[PDB]
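Here's the structure we're looking at; comments come further down.
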Amino acid sequence: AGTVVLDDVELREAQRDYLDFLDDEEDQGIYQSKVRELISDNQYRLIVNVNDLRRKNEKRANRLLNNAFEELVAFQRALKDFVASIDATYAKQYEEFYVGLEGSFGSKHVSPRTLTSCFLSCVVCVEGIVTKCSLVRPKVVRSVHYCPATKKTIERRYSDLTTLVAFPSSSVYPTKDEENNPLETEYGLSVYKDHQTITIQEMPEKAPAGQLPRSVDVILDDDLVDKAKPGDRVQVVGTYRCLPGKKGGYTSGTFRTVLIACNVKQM
Amino acid sequence: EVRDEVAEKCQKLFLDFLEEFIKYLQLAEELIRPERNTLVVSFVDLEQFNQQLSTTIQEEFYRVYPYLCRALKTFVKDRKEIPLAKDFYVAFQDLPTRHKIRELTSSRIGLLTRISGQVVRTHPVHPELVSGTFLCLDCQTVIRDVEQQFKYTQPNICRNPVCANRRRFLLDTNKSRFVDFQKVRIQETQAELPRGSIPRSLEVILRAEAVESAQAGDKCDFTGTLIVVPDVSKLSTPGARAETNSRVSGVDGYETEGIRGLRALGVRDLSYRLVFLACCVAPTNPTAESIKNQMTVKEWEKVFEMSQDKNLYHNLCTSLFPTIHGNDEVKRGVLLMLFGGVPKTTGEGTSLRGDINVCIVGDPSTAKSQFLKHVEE
Amino acid sequence: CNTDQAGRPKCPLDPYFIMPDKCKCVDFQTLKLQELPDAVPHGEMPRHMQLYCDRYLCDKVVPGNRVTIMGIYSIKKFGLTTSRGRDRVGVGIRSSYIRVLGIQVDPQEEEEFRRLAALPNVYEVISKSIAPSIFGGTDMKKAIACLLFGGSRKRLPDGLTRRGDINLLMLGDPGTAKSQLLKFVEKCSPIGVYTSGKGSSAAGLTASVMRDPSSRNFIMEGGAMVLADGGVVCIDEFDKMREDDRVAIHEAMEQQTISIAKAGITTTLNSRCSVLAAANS
Amino acid sequence: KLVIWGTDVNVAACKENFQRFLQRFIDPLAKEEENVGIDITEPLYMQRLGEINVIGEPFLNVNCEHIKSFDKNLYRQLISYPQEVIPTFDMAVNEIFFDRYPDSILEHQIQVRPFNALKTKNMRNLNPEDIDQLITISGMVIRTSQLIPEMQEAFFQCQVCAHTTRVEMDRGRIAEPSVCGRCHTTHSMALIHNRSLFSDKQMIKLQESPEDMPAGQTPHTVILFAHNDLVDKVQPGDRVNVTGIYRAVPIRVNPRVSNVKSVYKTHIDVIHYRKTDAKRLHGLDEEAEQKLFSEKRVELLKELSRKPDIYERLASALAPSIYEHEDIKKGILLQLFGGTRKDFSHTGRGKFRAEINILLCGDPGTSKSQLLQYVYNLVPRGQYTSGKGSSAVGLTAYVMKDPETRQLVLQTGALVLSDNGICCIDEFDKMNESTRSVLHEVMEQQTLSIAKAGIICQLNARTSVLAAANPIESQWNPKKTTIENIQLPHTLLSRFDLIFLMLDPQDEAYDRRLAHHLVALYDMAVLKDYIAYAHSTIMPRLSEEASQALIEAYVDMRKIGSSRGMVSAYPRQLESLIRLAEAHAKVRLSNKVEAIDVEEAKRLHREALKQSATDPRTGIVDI
DNA sequence: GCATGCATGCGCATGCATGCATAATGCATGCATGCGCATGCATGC
Ligand SMILES: Nc1ncnc2c1ncn2[C@@H]1O[C@H](COP(=O)(O)OP(=O)(O)O)[C@@H](O)[C@H]1O
Ligand SMILES: Nc1ncnc2c1ncn2[C@@H]1O[C@H](COP(=O)(O)OP(=O)(O)O)[C@@H](O)[C@H]1O
Ligand SMILES: [Mg+2]
Ligand SMILES: [Zn+2]
Ligand SMILES: [Zn+2]
């Protein structure tokens, strides 16, 4: 697709606002030492207090709580910019960095029983116990192939959940050359990331007496794979989104709602 | 069902006319032969029999005529045994009024008129559909007796309530109903021309027995109807058009845009043209044995009186050219050319001329074109 | 694809995909309703109905409530699908349901209370009000009244707590009007549970925990003690209790909490109940 | 409602205004010249309504300027929004007619037709501000198509139970029922065209004759649509005035698609036709009706005719700005009157030419061209051709195909448009033999025969020819004879009724008179009415005295023209003498031709050719 | 110079290769849960 965007006032202004938020030169901020600690520890994500952001810039906090995905993208872009600024060498290792959230969310502090469609597409906080966990599985991101017949190597890029909706043109594994010469997959050069799924239930101590419990399903990405175990009391902060069903003609009109974690805390 | 009062009364009165006022029984006796389909009825007999019936038929010709056809069919069926497949038609001759070609207007559509004209062209004869039979391609239902009028018309809708098919049908030609067909062109005569105007041209249509007559170059009177037939490429600009009364709107993804919306509402362009259907064709002004038989006793008396006169050589010279003075030699030559000789053929395959050709050369003003004009007249 | 494209090549068949992030969503719930036992015909199985709840009608009803519902009687519409299963007798039957439109569940008073409580004679009035139909036992009635009012709980900086509720015992001969006082207490208190030893007909005295094998969820069943918080529990037949309940009630009475541990789970439940027990010789 | 959306028109106010005006209006300036057959002292339009009741014509004609004189608001509202104003006028008139004359039988109610909107502007000056407004046109009709039937009410029949319904057209579209009314079947209703109701339509093409002309503007063609009774009220070659609305229509991209073009088309919807003109003579339409109510004018003209010198007076009144050549003007007047149109079909001879063809042969330095221009501008149905500019196919008729519709097989030429009119041919020498071949038949048989592929027809070309010619050397060389100077075939020359040999005598009195007249250069209605009355009210006939005078003139002419060098005589000259005598009889308003007319015709014939001064045995003109 | 020949020129019909427009229904699979069975653990007397 050759379509590109030239100007966008909102996105550029939000990126500038986050750039000013994470400067910490004329202020008593600490995020600079946090970034230096991340570089020292080879980790690739940051946790930022929501109350701190609201104190410094209330409008940005309101927009981020009300709208998650675009603001999170702007955060990640700003992190990439400042990591490049402080030490451009370290930013080469990882594609993109991530943002965690922390602080008192207030009204959005929501129990698994009180999660509703009113909080869709926003960042929510939930307290619960872990009941089901699944095995860690790798997922392909970048694929590399070699052709012994013509001595040529090719690479294909994959982006499935990066974009909201995917199409059959993507997510196709190449196996043959343009002249039907067989290709040999080379697993060393490819790129994979880990994936896990967990389930969280409202704690029996908090649930009303005599009533059945209610649960939420969470997806854990590459960094947060081993941070949870069954039978554990945790607090999860993350986005609440709908799940796109696969292609079909007739739809009943009922989506599946899945919480995508950004921060997992052992209370 | 719903019936028509005027049609029933016209049927009853026309049956009374055919049974009471009998030449028409004698003509129905001839109607047995397979080459005859039409009954010829004199209109003065209708006028004498019932002025009310005559006025009703004149003011309601198109609406009543098919029912008179059924009455005639019942009459011939009662009088004789004829297979039900054959059809029959009615004709009228002696209208007491004439109408000029330009006097034909939209108010006269459907009534009985009589005009005069000159034939210019005749097309070949073809069979045509009258009432068709169709088979539905989805539910295999048979639909019979669909009227074609003046266009190839399919059934409006499949008669099965659940099917509702209006686009896919097959035609079974074996069960269908046919009629002969021929097209002719006529032109307005010179005597009817107004100032600085080109003669008007009209199309005439002949069905079944009347197809034979009206050869090219004739100067004939027609009696029939004036009927409207649709046309295609008349409107380069949008005009009057049809649509459906149902209050139906589109849905997202199937919005009634231009082409799809026009096709969904069944929009058709209302374009039309004027066409004349003829039921009676006559000469404007009317095998030696046949010619002798055609002439009446008084005409034959006149012919015989002319035959045995020597002055026929002289008097014919003066009769055709009364005003031209002298030049009797040219008059005699022109008469001899008019009568002509006898053509013959030889045994070797050659042919010999039987016609005569005449040339006139003269000084100016010697009445040279008067002979040409007199022979043309 | 409804786009005018002349000169351009055209889109294929069935080219549409649903975008999930650009949709408006609302809450959805289904309920199961049973015929009232008060009106079920004799010797006939009860009938059932399915209810649809949208938006703000959700979570307004808890299972076990007696409700009156106003709605629209409808059928499901998911296309003209073919019948399934090995039984195909029924022809042209659409599952029916009810679309719920309305639900009903079956400071001057403060001025009056403040005016009343200021009197010095309120003690006698309250003592008289406590079961006036019962002869004698004025001291017993006053003890029941102060039971109903209850004490005050006090947490401490060390994290230790001290009980703020009152526990009473009544031992006596049969026919001494003990059960009637317990029933009056159960009715009088804003929250009250009346039980015997060994629990009740279909409810235990203490809570229990199980694990659902199909979908792994830790379910807890409400007991007679857990179902009450800040209420009064009247207990007949104190002698018939089983061993497990007898051991648990020690902690329930002392520290007002119950502790249950099973494979992969450890939980502590709150039970802040006043105890009013009766027993025989 | 007080006002109509997009306008300021009130219905009741305009209705009352029109009803009052139909009773109140009186104009003193309109004398008996145009207030014809009406008592002027009485209101005019009420008298018109009374005359309508007398005759029963369902149509009334209203002049706009009278309404403007009564008030300006009504005039402006009628011009701006004809659609909201005219229907009110119809009912306003109908109520008055039915109240004053109850139970008068009519087939339909009264419809009002405005006329004479004051606009003297070039049509190219029209602007979008004037879309859907009332305008006037003065022009000539060249093409009229056949009638088109257009539907107004559709007839539907139920195919299942024979139930029949009628649907009236609304907003130009017909909505056919999708469900029956007695069996409730869907889509069982079929449309039958012949049972429906239709109306007539006609398309006309008109050639503009603007009063104001910019620099370098080509001629214009205007498309008009005429409906109902207005059909067949005009014929090609007629010069008319038209009043109608100005429209705009979109054009389809191609016939098979419904897309329309952005640039709109244009046309004019005719409402009113007028034939009267204050500069040209009366047409044949008004002559065929009894509209000579002006008995005062009739008496005045009949008294004038008895005066002796009126003939010369007419020759004086034919052209005020033209010189002493009285013989030429007398010949042109006799041409205007024309001979009697006898009927000879019973004889079998064919048509007999009853008109007058004249030739003027002279040097270019004369006034024959001005005479042709004046005759062209004076008489309706006039055409002008010049030399090689026209071709043989340009005259008569030519094969065409419509640029708007499929076909228009034949289209008339210059000569046919001149039917019952005058054709002026200039530079007759330069015309090729191909066109002279056509002229040979046109000038005598009054008919044309065309035989081409699929086109065999005979047309009427009853025209009168005024031809101009020059000497071969552009000088009248006296050494050469008349025939050598003219250089035309005798067959073509014999058909001319009069031949005028313009010659320069170089007389001093002529020079003085012409110089004085030309430097000094630095009743028409009575003449028009007299010419129309004489042309439409009298049939000349002659007695035996005129017969013998004509025979004597013929033999004398044959004796004189026998000698070579001069133009010889032929029997057609006798018929020319007859036609001139009949025209002179018409001039005197006499049904009987006297010997005076024959003698005058002989005198004109002798003087036109200058045979008196010409030397009979050498063919050389002398002075 | 006038009479004739004629190479150029224009508009509307059909024939033929490419190109354009259309367009839901039936069958299969995995998740939830009842019903019969044998082992085994825990609880009395
Ligand atoms: N012999 C004659 N008898 C009667 N009329 C004649 C005679 N000769 C000539 N005419 C008149 O003279 C005219 C001759 O013109 P026309 O015959 O057309 O000449 P051409 O045919 O040579 O061109 C006719 O109108 C005719 O009436
Ligand atoms: N003092 C009293 N006043 C009123 N009713 C009494 C009194 N003593 C006993 N009764 C009646 O006797 C019955 C006592 O039965 P119950 O209270 O169940 O005995 P227990 O509590 O010992 O099992 C009650 O129904 C009560 O109506
Ligand atoms: Mg001739
Ligand atoms: Zn069907
Ligand atoms: Zn019906």
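Using the numbering of Swiss-Prot, the residues shown for chain D are 149-670, 683-783, in order.
Determination method: electron microscopy, 3.1 Å.
Just so it is clear, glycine is given a Cβ too, placed from its N, Cα and C backbone atoms.
Quick look at what Swiss-Prot annotates:
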- D:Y471, D:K516, D:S517, D:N618: ATP 2 binding site (BINDING)
- D:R497, D:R643, D:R732, D:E735: ATP 1 binding site (BINDING)
- D:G364 to R: Reduced MCM complex DNA helicase activity. No effect on MCM complex formation. No effect on MCM complex ssDNA binding and ATPase activity (MUTAGEN)
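Locations of recorded Swiss-Prot features on the structure.
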residue: D:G364; record: mutagenesis position; DSSP class: coil
residue: D:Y471; record: ATP 2 binding site; DSSP class: coil
residue: D:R497; record: ATP 1 binding site; DSSP class: coil
residue: D:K516; record: ATP 2 binding site; DSSP class: helix
residue: D:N618; record: ATP 2 binding site; DSSP class: coil
residue: D:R643; record: ATP 1 binding site; DSSP class: coil
residue: D:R732; record: ATP 1 binding site; DSSP class: helix
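Using a CB-CB cutoff of under 8 Å against chain B, the recorded positions that qualify from D:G364, D:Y471, D:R497, D:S517 are D:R497. Among the binding-site residues D:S517, D:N618, the residue whose Cβ has the fewest other Cβ atoms within 10 Å is D:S517. Every protein chain considered, the tally of other Cβ atoms within 10 Å of the Cβ of D:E735 (ATP 1 binding site) stands at 17. All chains included, 5 other C-beta atoms sit within 10 angstroms of the C-beta of D:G364 (mutagenesis position). Of all the binding-site residues listed (D:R497, D:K516, D:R643, D:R732), D:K516 sits in the most crowded Cβ setting, with the most other Cβ atoms within 10 Å. Counting only same-chain residues at least 6 apart in sequence, those with a Cβ under 8 Å from the Cβ of D:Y471 (ATP 2 binding site) are D:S515, D:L662, D:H665. Spatially, by CA atoms, the recorded positions D:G364, D:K516, D:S517 include one closest to D:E735 (ATP 1 binding site), and that is D:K516. The binding-site residues recorded for this entry are D:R497, D:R643, D:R732, and the Cα of D:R643 lies nearest to that of D:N618 (ATP 2 binding site). In this structure the C-alpha atoms belonging to D:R643 (ATP 1 binding site) and D:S517 (ATP 2 binding site) are separated by 21 Å.
In this structure, the binding-site residues that sit close to ligand 1, with a C-beta under 6 angstroms from any of its atoms, are D:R732, chosen from D:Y471, D:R497, D:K516, D:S517, D:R643, D:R732. D:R732 (ATP 1 binding site) and D:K516 (ATP 2 binding site) are 25 Å apart (CA-CA, integer value). Of all residue pairs in D:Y471, D:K516, D:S517, D:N618, the annotated binders of ATP 2, the farthest apart have Cα atoms separated by 20 Å.
Separation of the C-alpha atoms of D:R497 (ATP 1 binding site) and D:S517 (ATP 2 binding site): 37 Å, rounded to the nearest whole number. Between D:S517 (ATP 2 binding site) and D:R732 (ATP 1 binding site), the C-alpha separation comes to 27 Å. Across the fold, the C-alpha of D:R732 (ATP 1 binding site) and the C-alpha of D:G364 (mutagenesis position) stand 47 Å from each other.
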